[PDB]
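*Asks:* So that we are looking at the same thing, I have put the structure below in structure tokens.
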6 protein chains.
Amino acid sequence: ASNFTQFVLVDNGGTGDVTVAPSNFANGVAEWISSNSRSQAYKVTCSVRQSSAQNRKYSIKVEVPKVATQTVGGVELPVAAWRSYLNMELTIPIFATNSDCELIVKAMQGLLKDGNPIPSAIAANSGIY
Amino acid sequence: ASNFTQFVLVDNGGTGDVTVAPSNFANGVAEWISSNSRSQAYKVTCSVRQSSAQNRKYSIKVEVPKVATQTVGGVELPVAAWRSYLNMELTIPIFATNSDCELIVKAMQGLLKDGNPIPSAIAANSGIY
Amino acid sequence: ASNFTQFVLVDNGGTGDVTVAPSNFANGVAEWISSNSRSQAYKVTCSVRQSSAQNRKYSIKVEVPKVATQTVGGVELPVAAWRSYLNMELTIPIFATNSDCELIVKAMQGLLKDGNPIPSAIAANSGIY
Amino acid sequence: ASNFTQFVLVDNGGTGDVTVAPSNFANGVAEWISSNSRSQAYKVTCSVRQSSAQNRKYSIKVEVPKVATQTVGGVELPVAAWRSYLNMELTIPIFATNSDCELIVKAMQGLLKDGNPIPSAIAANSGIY
Amino acid sequence: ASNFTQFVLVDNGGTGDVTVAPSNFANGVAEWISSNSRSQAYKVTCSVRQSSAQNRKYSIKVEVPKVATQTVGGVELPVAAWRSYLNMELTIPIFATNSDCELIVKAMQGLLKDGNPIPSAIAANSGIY
Amino acid sequence: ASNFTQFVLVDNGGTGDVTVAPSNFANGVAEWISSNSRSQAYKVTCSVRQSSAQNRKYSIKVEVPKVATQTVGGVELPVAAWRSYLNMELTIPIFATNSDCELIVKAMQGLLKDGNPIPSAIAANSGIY
């Protein structure tokens, strides 16, 4: 293997896709970034450690730019009004085999599949009801 | 509409699909558990709170159990050998349009799509390199 | 999906049935109240909580009012002359599967089924003899 | 005349119905127990008592066992892996006529009637949502 | 019933109407929101509790966006320069029947009917004179 | 013009309409009361103050009485068995145009329109669900 490659983060169906490419590997923390200023880029980071004697933790962070009314390459302040922050921590017991890990991955992709409650709540600016 | 519906968390292609159903909303925390004993169930929770004056924050958690049958006091009980924990926090500015929110949802699903770096590392008990 | 809805508390075979509707779900306590004066209303509440490491505990409560008119100083008010208070606690270990819970439910409906000892002692202002 | 008799606690439509029979009426506490090992038996008790000058109070209790075999040192014993404990108290003012009591009984049967919120939350290891 | 549905908040006569739809039900507080960013949305919330031994209180809140010179989907600061806040508390004695409540509703709609002093004062940026 | 005029608070379709008339403006609080003894009157008050340097705030209150005749000391007096209290506060930024203000007025009347969720809950002694 060699996982550290460029990938499509936002698939707008071939036209207008957001591709994110490797940009840093300092401290073993893989970073991928889109082709933008760092204030407006889509950014993804990922790392793993053995968090405890019985667990490993994957730390994954994503930054997504607010695009509506965005001025490309402009100075947009305050920074917090223009960015969303995703923070995922995945704790997996040291006993999990690859198959167990494949299942955990499916559970994560099922949670966010289109039409499912969580992604539709988020996309509609809503809570659960 | 009521987005508080059941969904398939683990899609095992129609056979052995883990589906999760609405089970509690006490204290504003939407919960969904699989059809098992509470000791062996998959569990998903979601809650949104206006964290800052200008942010809203979603807290989503998933628990994936490794089921087992344990003999306690000479009696067999349905149990979970261990659980894996997904723990995510999403902070979205109040200025985010629905289309802005859709971009976040797409970024999260692209992140975990099969074949992309992260889901590949996880499923192989590997880091990114 | 939702189970926090209106329901028939008293079947009077279609006419003069007492219906109870959702009223408040503050602090994990679901409350239902019948229509008209709150002073003469039936009330049902329900809350579940992990009582211990191995148990979940349901707390159901029902109030049945004796409708009446209070006349004081020529001013009459709709009141409940008095109220009966049902008060139940149901403890279920976390090892109970859905089947086990269904059986628990049947045991409760059987206990109060028409004709059986308990419901008929109550209906007649009596004890066991 | 007597209401201290055997009855069906669980209708399994004629086969595998759980029947509970009178066992002891010491100290004003009527107790019923199902057949076979007392260790795996269902238990129902009921007592009424004038709680105050104006109230009579019923105390009903039910125990539903999870049948199992304990094997210790090669010796196996019929035990209950665990038990759910139903626990209810019903207070009725001495002004209640028989009609009032019948209504109280109907309110209790309606509460647990199949399909209603409460019995279906319990039957599914769930709370209100 | 089932009151929790979408409704027209601002009726501009079919064309340019503002419809508000259910968006959250955490803690039994019903929330409705328009299809906008949360900074620019019309928002309505409603809840009821028994405020005292003798009263119930409906808490209703409405947020209305300043629309003149608005940039749709833009970041508009300060938040307070762009939003109006309505806060209604309706206290109703437990003796009020449904008919009493219907009258209270009429009094509320008469207060705000077009042409009446209060709504015309507000709409004209005025006090009473 | 002088918007301080009488209006019909409760429109009972020409017969038994509750109409309220200007009755005081002392201390900058506009008051309107119905044509009854001060003990049984409907009362409406309104005042506007520049709350912050950038806000203006209207405080509107309505009192709906439940009239009765009470015998005090062997003498009958016109009285109100109870009163229901509407209490609303509206905060509008100084930057709001008259058209912006008209939007607020329309939102408040749409909120209470017959058939919409809120007025329906209130009139039925129900919460939203």
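Numbers in chain F track Swiss-Prot; the residues on display, in order, are 2-130.
Cβ coordinates are placed from backbone N, Cα and C, and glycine is handled just like the others.
Per Swiss-Prot, the features are:
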- F:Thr46 to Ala: Loss of repression of replicase translation. 80% loss of binding to the operator RNA in vivo (MUTAGEN)
- F:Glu77 to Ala: No effect on the organization of the T=3 capsid, but with a loss of thermal stability. No effect on infectivity (MUTAGEN)
- F:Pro79 to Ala: No effect on the organization of the T=3 capsid, but with a loss of thermal stability. Complete loss of infectivity (MUTAGEN)
- F:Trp83 to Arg: Complete loss of viral assembly (MUTAGEN)
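What's the neighbourhood like for these features in this structure?
*Replies:* Classification of F:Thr46 (mutagenesis position) by DSSP places it within a strand.
The Cβ of F:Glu77 (mutagenesis position) has F:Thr70, F:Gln71 as same-chain neighbours under 8 Å, each 6 or more residues away in sequence.
Every protein chain shown contributes to the tally, and the Cβ of F:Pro79 (mutagenesis position) ends up with 14 other Cβ atoms within 10 Å.
Long-range neighbours of F:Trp83 (mutagenesis position) (same chain, six or more residues apart, CB within less than 8 Å of its CB): F:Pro66, F:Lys67.
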*Asks:* Give me the Cα-Cα distance between F:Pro79 (mutagenesis position) and F:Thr46 (mutagenesis position), rounded to a whole Å.
*Replies:* 22
*Asks:* Please report the three-state DSSP label of F:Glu77 (mutagenesis position).
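*Replies:* Where F:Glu77 (mutagenesis position) sits, the three-state DSSP reduction gives strand.
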*Asks:* Which of these mutagenesis positions, F:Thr46, F:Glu77, F:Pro79, F:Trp83, are close to chain E by Cβ (under 8 Å)?
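*Replies:* Going by the Cβ criterion (under 8 Å to chain E), the qualifying mutagenesis positions are F:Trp83.
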*Asks:* Would you mind listing, in sequence order, the residues at least six apart from F:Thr46 (mutagenesis position) in the same chain with a Cβ closer than 8 Å to its Cβ?
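*Replies:* Long-range Cβ contacts: F:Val30, F:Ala31, F:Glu32, F:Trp33, F:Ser60, F:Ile61, F:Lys62.
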*Asks:* Where does F:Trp83 (mutagenesis position) sit in the DSSP three-state scheme?
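*Replies:* Once the DSSP labels are grouped into three classes, F:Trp83 (mutagenesis position) ends up as strand.
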